[PDB]
Amino acid sequence: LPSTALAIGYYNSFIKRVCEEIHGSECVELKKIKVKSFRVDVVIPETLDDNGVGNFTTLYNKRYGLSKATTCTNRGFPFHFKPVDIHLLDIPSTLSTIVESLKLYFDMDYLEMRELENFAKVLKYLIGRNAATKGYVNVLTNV
Amino acid sequence: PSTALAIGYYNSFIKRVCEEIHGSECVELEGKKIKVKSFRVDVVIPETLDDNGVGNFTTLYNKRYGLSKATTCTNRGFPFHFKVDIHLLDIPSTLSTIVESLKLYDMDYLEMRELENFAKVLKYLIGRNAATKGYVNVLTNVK
Amino acid sequence: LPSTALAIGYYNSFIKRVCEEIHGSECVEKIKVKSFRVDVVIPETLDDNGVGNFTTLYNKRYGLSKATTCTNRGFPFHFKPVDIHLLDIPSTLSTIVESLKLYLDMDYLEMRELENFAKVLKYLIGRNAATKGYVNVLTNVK
Amino acid sequence: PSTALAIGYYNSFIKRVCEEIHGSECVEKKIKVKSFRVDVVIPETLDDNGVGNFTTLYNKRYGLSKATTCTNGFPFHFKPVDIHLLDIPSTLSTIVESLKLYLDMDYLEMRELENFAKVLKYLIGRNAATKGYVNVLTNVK
Ligand SMILES: Nc1nc2c(ncn2[C@@H]2O[C@@H]3COP(=O)(O)O[C@H]4[C@@H](O)[C@H](n5cnc6c(N)ncnc65)O[C@@H]4COP(=O)(O)O[C@H]3[C@H]2O)c(=O)[nH]1
Ligand SMILES: Nc1nc2c(ncn2[C@@H]2O[C@@H]3COP(=O)(O)O[C@H]4[C@@H](O)[C@H](n5cnc6c(N)ncnc65)O[C@@H]4COP(=O)(O)O[C@H]3[C@H]2O)c(=O)[nH]1
């Protein structure tokens, strides 16, 4: 199904790049900020919307009040985080893509959370793969 | 495999950038608004991919052409490289994911297949919509 | 029937646009907002020549006030640091009567399309997340 | 389904604008009105997301000024002068959404577009207050 490719791409690029860069630098760009310990949480909506996950992302922002910061590059990676420990979290925008694929592929909702749980499984497998993400990371489904 | 990733890339990057440019006609080029009279995004696709991904080709092309990087009008910024009539060019980093999947999944022929499939689906989705049609093109068979 | 198309159009355009815009901006015309709850108001029955008289009567009886969306697509809608209690009567329902005049009971039929419109609105509110509790509908009013 | 949507658009927008312009001859300061006709132009094919993109493209290419009618409003697009009204009916977008929830796809959209245009021009011709002072232009871009 066309959910493993999205999971592979999102994990590899975003997660591996950000994790390696921040482990090699230990700092973020809020003005500059510095970090002490790392926890990245992937947030997965229970079901997708008809027109992407932008509205869900904005609702989550207003509900939790996350804060903006890219990686300290002198390839900016703007992310949302909550001498200091940082509890990073994000809702992968790539999930939006899936809905469009479905239009080119109530069975709709049933299929949708099938690919959502498959995406979560692929992410967990890729966490298991590498060591840079071997406990400094977690995922949350049915949100 | 490449089709869903291609759909996602097209949707997000192309529709967002085209819509913002059309509705604003202003890009923060070194933090200063430029005019917009005629433009089009040239998405250029490598013929072959490296074992490590696409970063090397992106670096080589950008250095050869020295394309300046800037975002779109803000008030999430979508940085892009380009050169008044703006000349937008794009190396889609998403292509890297392809090999990753094939690495987890004649090889070089398979990457060729995925690259050409990406090209065709991009061209089809560009042909459909009116926001992009005319203001975007895909340049395969490049280097 | 020709009530699901009207319901879909009304919901999508008006409700989704306004709700998303106010969630993303939190301001109207100046005034600033803290929370949202939009009440779609549905007449218990339709009239011969639309719902203009019903809308004016409701406005006088509740004394609503004007407000548009902070666009920099003016959306003139009626509302009652400050929590706003929004309500609205969809003018599109007027159109429905003409449809019947070009489709042909009348009272029961109109009640049927009104109920179908309400069901479609509730379904679409259930669909999206931007409108997942920030919206309510009110059928059989007065 | 699309027919009722077209009928509603016609009634509300066209009837109200025609009535106001004929009874006032003043639109947004106040401009005079001597002769006019609103050109409802219908896209040949629709985007997946709706009509906003085509509306923006057409308006920017033609640089159409936007203004409302007299008050004591209804916005619209146009260009001692004869008014030349124009409008992209946003309601067209609804069609695709309905057709997406309803269930060749492009051909179904073509059906809806032709039906919308036909019913629009029919209800324009039928009434007297609108006859002559309005036209629908398909086969656009
Ligand atoms: N919160 C966050 N997520 C990111 C960031 N960078 C990538 N991601 C996520 O990783 C997915 C895949 O990354 P990609 O680089 O391999 O493919 C991306 C990339 O090739 C291109 N793209 C998207 N946003 C871009 C951007 N801002 N700049 C340049 N290219 C961009 O479009 C592809 C798909 O975008 P998507 O937004 O739907 O999913 C992203 C996206 O959800 C990031 O800096 N922050
Ligand atoms: N309170 C409020 N309600 C609105 C507004 N815009 C639309 N609505 C509601 O959503 C229905 C359908 O929205 P639409 O945009 O898809 O189709 C509308 C719209 O596309 C068109 N129209 C009206 N005034 C227009 C205008 N000034 N410019 C362009 N199109 C216009 O007339 C269609 C039918 O109008 P209607 O009033 O009977 O039903 C509205 C109406 O009940 C609005 O700005 N405010």
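Throughout, chain A uses Swiss-Prot numbering, with the displayed residues spanning 152-181, 184-227, 234-241, 252-274, 284-321 in order.
Looking at the header, which is where the method is noted, we find electron microscopy, 4.0 Å.
The backbone N, Cα and C atoms fix where each Cβ goes, and this holds for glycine too.
The 3',3'-c-di-GMP binding site feature in Swiss-Prot is assigned to A:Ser164, A:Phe165, A:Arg234, A:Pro237, A:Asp259, A:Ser262, A:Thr263; the stated evidence is experimental evidence. Quoted from Swiss-Prot, the note attached to the mutagenesis of A:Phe165 to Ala states: Poorly activated by c-di-GMP. While the structure shown retains the original residue, Swiss-Prot records the mutagenesis experiment A:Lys167 to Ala with this note: About wild-type activation by c-di-GMP. One mutagenesis experiment catalogued in Swiss-Prot, A:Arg168 to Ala, is accompanied by this note: Requires 100X more c-di-GMP for activation. According to Swiss-Prot, the mutagenesis experiment A:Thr263 to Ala carries the following note: About wild-type activation by c-di-GMP.
Shown on the structure are the features that Swiss-Prot records.
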residue	record	Cβ contacts under 8 Å, 6 or more apart
A:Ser164	3',3'-c-di-GMP binding site	none
A:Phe165	mutagenesis position	A:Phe236, A:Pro261
A:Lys167	mutagenesis position	A:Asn308, A:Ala310, A:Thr311
A:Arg168	mutagenesis position	A:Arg234, A:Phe236
A:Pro237	3',3'-c-di-GMP binding site	A:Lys221, A:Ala222, A:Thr223
A:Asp259	3',3'-c-di-GMP binding site	A:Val193, A:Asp194, A:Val195, A:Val196, A:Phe238, A:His239
A:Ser262	3',3'-c-di-GMP binding site	A:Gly205, A:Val206, A:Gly207, A:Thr210
A:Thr263	mutagenesis position	A:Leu157, A:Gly160, A:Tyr161
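DSSP assigns A:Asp259 (3',3'-c-di-GMP binding site) to a strand. One thing to note is that 2 residues go unmodelled from A:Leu181 to A:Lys184, and the Cα atoms at each side are 6 Å apart.
When the C-beta distance to chain B is held to under 8 angstroms, none of the recorded positions A:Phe165, A:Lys167, A:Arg168, A:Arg234, A:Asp259 remains.
Checking the recorded positions A:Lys167, A:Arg168, A:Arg234, A:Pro237, A:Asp259 against ligand 1, the ones whose Cβ sits under 6 Å from it are A:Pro237, A:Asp259. As deposited, the model skips 10 residues from A:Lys241 to A:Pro252; the distance between those two Cα positions rounds to 15 Å. When the Cα positions of A:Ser164, A:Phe165, A:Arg234, A:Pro237, A:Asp259, A:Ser262, A:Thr263 are compared pair by pair, the longest gap among these 3',3'-c-di-GMP-binding residues is 19 Å.
A gap of 9 residues interrupts the model between A:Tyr274 and A:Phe284, whose Cα atoms are 15 Å apart. Measuring straight across the break, from A:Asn227 to A:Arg234 at the CA atoms, gives 9 Å, with 6 residues left unbuilt in between.
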